[PDB]
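Peer 1: Okay, handing you the structure first.
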Amino acid sequence: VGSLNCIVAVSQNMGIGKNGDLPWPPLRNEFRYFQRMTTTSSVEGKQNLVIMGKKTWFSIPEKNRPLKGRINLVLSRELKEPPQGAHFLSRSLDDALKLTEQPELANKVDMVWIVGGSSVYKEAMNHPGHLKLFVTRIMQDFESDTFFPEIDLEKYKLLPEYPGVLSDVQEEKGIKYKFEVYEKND
Ligand SMILES: NC(=O)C1=CN([C@@H]2O[C@H](COP(=O)(O)OP(=O)(O)OC[C@H]3O[C@@H](n4cnc5c(N)ncnc54)[C@H](OP(=O)(O)O)[C@@H]3O)[C@@H](O)[C@H]2O)C=CC1
Ligand SMILES: CCc1nc(N)nc(N)c1C#CCc1cc(OC)cc(-c2ccncc2)c1
C-alpha cells in the first residue's frame, strides 16, 4: 500500500456535483487527467485502489463500472454487499484503509485514491499522515448541490509544480481550469 491521495474537480463556487452529474459539461482532458492519475501504478503487478461513496459510484455510467484498470471500493453503511460490479464495500474510510492491509489487498494495491464525494473527501482530509490533494480549479461558477470542503491552509502546502502535472492554465469548451497539488505530512 502506497500513497494516500484525493482527487477532485471543483468549480469556483466550490461545487463538485449537480443532480448526480458534474456541474459543468464534459471536459475531455480533465477526464483523461483523472483517468491517468488514478489508473497509473508505479509498481509492476499492482493496481491502484479507488475509494468512493455510494452516490459517486452510481453517478458513473453503468457501462463504465467498475472503473477499469483499478480496484473499486464503495463506502456505505446501508448496503449489505458491494453493488453489482464492485467487490469491496466498507462502512468508513478508516475501515477501508485497514482493509488495504489484509492479504486479499495488501500485495495487490499500489496507490489509494479517494475520488468523491463530499464526506469521503472530508474524512480523508482530516485523516492523519502523508496526504496529497489533487485539485482541479475550474475557473468559472456552476450551479451545484454538492460541495468540496475547504482546504485547511495551516495543514496543507500548495506545491508550485508537481511531476507529470502541468501548472499552466487549460481551456476546453470555453472553460478555463488549472491543476493544483496540495500536500501535508503531519
Ligand atoms: N467533480 C468531482 O471531482 C467529483 C464530483 N462528484 C459528484 O458529486 C456527486 C456525488 O457526491 P456526493 O453527493 O458527496 O455523494 P457520495 O459519493 O459521497 O455518496 C454519499 C453516500 O456515500 C456514503 N458515504 C459517503 N462518505 C462516507 C464516509 N466518509 N464514510 C462512510 N460512508 C460514506 C454514504 O452512504 P450511506 O447512506 O449508505 O451510509 C452517503 O450516503 C455526484 O453528482 C458526482 O457527479 C463526485 C466525485 C468527484
Ligand atoms: C473527471 C471528474 C473528476 N475530475 C477530477 N479531477 N477528480 C475527480 N474525482 C473526478 C471525478 C469523478 C466522479 C465521476 C463522476 C462522473 O459523473 C458522470 C463520471 C465519472 C467517470 C465516468 C466515466 N469513467 C470514469 C469516471 C467519475
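Numbering of chain A is taken from Swiss-Prot, so the residues present carry the numbers 2-187, in order.
If you check the header, you will see the structure was determined by X-ray crystallography, 2.7 Å.
Placed from the backbone N, Cα and C atoms, the Cβ positions cover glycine too.
Copying in the features that Swiss-Prot gives for the protein in this structure:
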BINDING   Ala10, 16-22, 55-57, 77-79, 117-124  NADP(+) binding site
BINDING   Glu31, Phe32, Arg33, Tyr34, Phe35, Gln36, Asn65, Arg71  substrate binding site
DOMAIN    4-185  domain 'DHFR'
MUTAGEN   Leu23 to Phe, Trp or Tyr  Decreases affinity for NADP and dihydrofolate over 10-fold
MUTAGEN   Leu23 to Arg  Strongly decreased affinity for methotrexate. Decreases catalytic rate constant 200-fold. Decreases affinity for NADP and dihydrofolate over 10-fold
MUTAGEN   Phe32 to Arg  Reduces catalytic rate 5-fold. Reduces affinity for dihydrofolate 9-fold; when associated with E-36
MUTAGEN   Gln36 to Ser  Increases affinity for dihydrofolate about 2-fold. No effect on affinity for NADPH
MUTAGEN   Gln36 to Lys  Increases affinity for dihydrofolate about 3-fold. Reduces affinity for NADPH about 3-fold
MUTAGEN   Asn65 to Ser  Increases affinity for dihydrofolate about 15-fold. No effect on affinity for NADPH
MUTAGEN   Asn65 to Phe  Increases affinity for dihydrofolate about 3-fold. No effect on affinity for NADPH
Peer 1: Tally every other Cβ atom lying within 10 Å of the Cβ atom of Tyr34 (substrate binding site).
Peer 2: 21
Peer 1: Given the mutagenesis positions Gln36, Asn65, which one's Cβ is surrounded by the fewest other Cβ atoms within 10 Å?
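Peer 2: Comparing Cβ neighbour counts within 10 Å for the mutagenesis positions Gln36, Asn65 gives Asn65.
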Peer 1: Quick one: largest C-alpha distance among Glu31, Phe32, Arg33, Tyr34, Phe35, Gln36, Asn65, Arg71, binding substrate per the record, in angstrom?
Peer 2: 18
Peer 1: Calculate the distance in Å between the alpha carbons (Cα) of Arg71 (substrate binding site) and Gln36 (mutagenesis position), and round it to a whole number.
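Peer 2: About 10 Å separate the Cα atoms of these two residues.
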Peer 1: For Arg71 (substrate binding site), just count the other CB atoms lying within 10 A of its CB, please.
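Peer 2: Taking every protein chain into account, the count is 21.
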Peer 1: Suppose we screen the recorded positions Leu23, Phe32, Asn65, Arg78, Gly118 by Cβ distance to ligand 1 with a cut-off under 6 Å; which survive, in sequence order?
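Peer 2: Once distances to ligand 1 are taken from each Cβ, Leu23, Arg78, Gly118 fall under 6 Å.
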Peer 1: Does any of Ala10, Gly18, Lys56, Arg71, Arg78, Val121 have a Cβ within less than 6 Å of an atom of ligand 2? These are the binding-site residues; tell me which, or none.
Peer 2: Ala10
Peer 1: For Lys56 (NADP(+) binding site), which residues of its chain lie six or more apart in sequence with Cβ-Cβ distance below 8 Å?
Peer 2: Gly21, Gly118
Peer 1: Would you mind reading off the Cα separation of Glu31 (substrate binding site) from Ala10 (NADP(+) binding site), to the nearest angstrom?
Peer 2: 8
Peer 1: Say we define neighbours as other CB atoms within 10 Å of the CB. Which of the binding-site residues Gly18, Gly21, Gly118 has the fewest?
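Peer 2: Fewest other Cβ atoms within 10 Å, among the binding-site residues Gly18, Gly21, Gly118, is found for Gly21.
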Peer 1: Can you figure out which of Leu23, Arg33, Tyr34, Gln36, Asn65 (the recorded positions) comes closest in space to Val121 (NADP(+) binding site), comparing Cα atoms?
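Peer 2: Checked the recorded positions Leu23, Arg33, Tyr34, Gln36, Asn65; minimum Cα distance to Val121 (NADP(+) binding site) goes to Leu23.
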Peer 1: Taking the Cβ of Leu23 (mutagenesis position) as centre, how many other Cβ atoms lie within 10 Å?
Peer 2: 20
Peer 1: Tell me the Cα distance separating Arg78 (NADP(+) binding site) from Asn65 (mutagenesis position), rounded to the nearest angstrom.
Peer 2: 24
